[PDB]
Amino acid sequence: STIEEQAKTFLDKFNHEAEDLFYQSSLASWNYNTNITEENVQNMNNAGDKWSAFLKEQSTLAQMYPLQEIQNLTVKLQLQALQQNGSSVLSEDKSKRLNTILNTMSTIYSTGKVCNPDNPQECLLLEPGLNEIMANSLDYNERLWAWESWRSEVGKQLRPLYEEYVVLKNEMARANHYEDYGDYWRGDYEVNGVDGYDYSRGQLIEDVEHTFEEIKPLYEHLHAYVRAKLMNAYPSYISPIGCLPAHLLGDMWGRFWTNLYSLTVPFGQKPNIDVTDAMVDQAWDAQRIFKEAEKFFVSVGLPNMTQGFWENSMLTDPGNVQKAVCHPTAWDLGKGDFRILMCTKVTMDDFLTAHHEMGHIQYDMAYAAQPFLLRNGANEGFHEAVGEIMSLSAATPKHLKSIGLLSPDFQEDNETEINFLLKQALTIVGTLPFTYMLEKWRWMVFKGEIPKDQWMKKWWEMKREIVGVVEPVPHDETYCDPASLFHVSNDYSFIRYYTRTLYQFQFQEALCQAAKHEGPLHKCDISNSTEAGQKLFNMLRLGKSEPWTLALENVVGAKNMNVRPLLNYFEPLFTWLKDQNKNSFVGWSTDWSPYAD
Amino acid sequence: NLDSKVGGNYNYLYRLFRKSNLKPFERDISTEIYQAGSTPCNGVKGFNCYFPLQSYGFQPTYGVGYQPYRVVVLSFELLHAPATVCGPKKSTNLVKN
């Protein structure tokens, strides 16, 4: 008679129906990604529309069960996602035009290309074509031609499409009783219903701003180290107290600095750790790469992989006859069906990638006992963070000497470890200010604090303050930098990259303290230790059925994000950068410009 | 390797909802629509009215743990009737003298 009995009955039947259609919808996308055919492209749209319209029809009966009469926490969380009507709250005209803008911006990004200024006949697409050239290009003009001319026909063209993208998504949040669309992405961290563990949506703005303050002293020493290496090339354009150019960051948008690791090597007289040449002599194929990584999950106490997982894996691309996407991705269909689509070659990166791709599958096995509505990560940052901590332990010299990749006589000292910590810093340390910059910019534009004319005015002004990057060619309001970005144009979460760094280092410190590892943190290895896998397995099976603030306390003992593991893991590198930057100026100024002298 | 086929097998169903728990050794084939709340159903699907029978998805691609298992349950009951069924016997060699 109570609403709780009626709500639980609706959720018991919905978990079965939603699980059957989601499996067929994910299976149609699997056959389309592994094989390009005219039958698979239609099955993906057919099975995709049946599951998309299924949540819309069940949303009508979900809003008829108010959460005020339900005293259960697990029931209100399952009805929290079903209570939202999605795009049904928008008008019929705005709902149909919303999918058009998303498909148009995604098509222009895929079909966009920059023709060679010297060779007008040859025109190369961005991915892979332009993204590959910008990695190894040391030229000043060659990098500027691809970086500047892209936003001319893309950033300027996507500006009217981005203006409509802001207006349409703001009307959805207003009908959902949200302050703005920037608050919509902050609702993933929302926690209510438990005394003392409640987490407000507006708290994330103060959290990412406060944790970034302690990141500055670590980032300023690394930014001055990279600038000192490239200062001798162009002393006129690169000022010691100034900022680095935008096109020299190693790629188009400057997301990762790993491309600059070649010239930034502190000591070139010492060898580097590489498993590529070691796997050639051992004669290993794609079958034993996942097999050796499966034993890593057994040593920590986690269950092994099912027979259907290894049998259905796609280990290569059979030429151009049957084409498959080589971008590594872990696809979770349902009902114990786990598959991964990746093109596996023999490289040092594919070894660490195998631990990351199998990390998502191993992460899905713990909470697989939960209902379909309760199967998910506790947030958007925990998805990729679980797979990264598996690769960090594999990249240590201790794990490589265990299975025989690295020779046991390899000398391990400060000179070898500082070279390894610098490569990870370019990917990690360089990501946080860039992710905090663009995400905070989206929150300000979606809120309305920045007029349409000041989009680019505040973009580059706040860029020199955060990441210390200035534009070689000044841009007007016609250009839009985020419009060309993969995550913004495809409507994917950009905040998951900032919080991932803080969550993965907390888990790295907690698991090494449970297994009683001594010494620096980068020397830790979680293999052969079954004590750390037991404390982690308790949280992995919770998912989002429990508050992420409560599940985080059960591992690291912290109720929020903390920078302490970020500084301790980078502490050996921070002490070396401070001594080398004494001859230079630590920090940068925002008043310097390459075209303003 | 037998029941599951490509495309799914909807022939095998199960009763998801019932007003109470079944008694031991009871079989209920009634297809009557289950009524969750006080809203009248009258065989028409709608609010608080759900069709109890649901389908088992059967394909070879599902994980091993959720693969369907054919279960044969033998009920052993000793009544006051004369015993008939017994275990197998064994015959030995015959010797004389």
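Throughout, chain A uses Swiss-Prot numbering, with the displayed residues spanning 19-615 in order.
Each residue, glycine too, has its Cβ placed from N, Cα and C.
Swiss-Prot annotations:
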MUTAGEN   A:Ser19 to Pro  Increases slightly the interaction with RBD domain of SARS-CoV-2 spike protein
DOMAIN    A:19-607  domain 'Peptidase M2'
MUTAGEN   A:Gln24 to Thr  Increases slightly the interaction with RBD domain of SARS-CoV-2 spike protein
MUTAGEN   A:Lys31 to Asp  Abolishes interaction with SARS-CoV spike glycoprotein
MUTAGEN   A:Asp38 to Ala  No effect on interaction with SARS-CoV spike glycoprotein
MUTAGEN   A:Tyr41 to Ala  Strongly inhibits interaction with SARS-CoV spike glycoprotein
MUTAGEN   A:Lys68 to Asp  Slightly inhibits interaction with SARS-CoV spike glycoprotein
MUTAGEN   A:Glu110 to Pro  No effect on interaction with SARS-CoV spike glycoprotein
BINDING   A:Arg169, A:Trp477, A:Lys481  chloride binding site
BINDING   A:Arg273, A:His345, A:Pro346, A:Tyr515  substrate binding site
MUTAGEN   A:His345 to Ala  Complete loss of enzyme activity
MUTAGEN   A:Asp355 to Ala  Strongly inhibits interaction with SARS-CoV spike glycoprotein
MUTAGEN   A:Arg357 to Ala  Strongly inhibits interaction with SARS-CoV spike glycoprotein
MUTAGEN   A:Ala386 to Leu  Increases slightly the interaction with RBD domain of SARS-CoV-2 spike protein. In sACE2.v2.2; increases interaction with RBD domain of SARS-CoV-2 spike protein; when associated with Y-27 and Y-330
MUTAGEN   A:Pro389 to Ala  Slightly inhibits interaction with SARS-CoV spike glycoprotein
MUTAGEN   A:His505 to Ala  Complete loss of enzyme activity
ACT_SITE  A:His505  active site, proton donor
MUTAGEN   A:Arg518 to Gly  Increases very slightly the interaction with RBD domain of SARS-CoV-2 spike protein
Hey, what's the widest CA-to-CA gap across A:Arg169, A:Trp477, A:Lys481, the chloride contacts in the record, in Å?
17
Listing the recorded positions A:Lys68, A:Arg273, A:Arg357, which lie under 8 Å (Cβ to Cβ) from chain B?
none
Other CB atoms within 10 A, centred on A:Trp477 (chloride binding site):
21
Spatially closest candidate among A:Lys31, A:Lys68, A:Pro346, the listed recorded positions, to A:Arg169 (chloride binding site) (Cα to Cα):
A:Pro346
Could you tally the C-beta atoms, other than its own, that fall within 10 angstroms of the C-beta of A:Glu110 (mutagenesis position)?
8
Do you know offhand how many angstrom separate A:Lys68 (mutagenesis position) and A:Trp477 (chloride binding site) by C-alpha?
41
Determine which residues of this chain, when A:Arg169, A:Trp477, A:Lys481 are set aside, have a Cβ within 8 Å of the centroid of the chloride site's Cβ atoms, and list them as they appear in the sequence.
A:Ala264, A:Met474, A:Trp478, A:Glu489, A:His493, A:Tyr497, A:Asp499
Sort out the sequence-distant neighbours of A:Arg273 (substrate binding site) for me: same chain, 6+ apart, CB within less than 8 Å of its CB, listed by position.
A:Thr449, A:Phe452
Have a look around A:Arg169 (chloride binding site) and count the other CB atoms within 10 A of its CB, chains all included.
21
For A:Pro389 (mutagenesis position): intrachain residues, at least 6 apart, with Cβ closer than 8 Å:
A:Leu29, A:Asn33, A:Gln96
Assigned conformation of A:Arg357 (mutagenesis position) - DSSP reduced to three states:
strand
Hey, which of the mutagenesis positions A:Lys31, A:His345, A:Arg357 is the loneliest by Cβ count within 10 Å?
A:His345
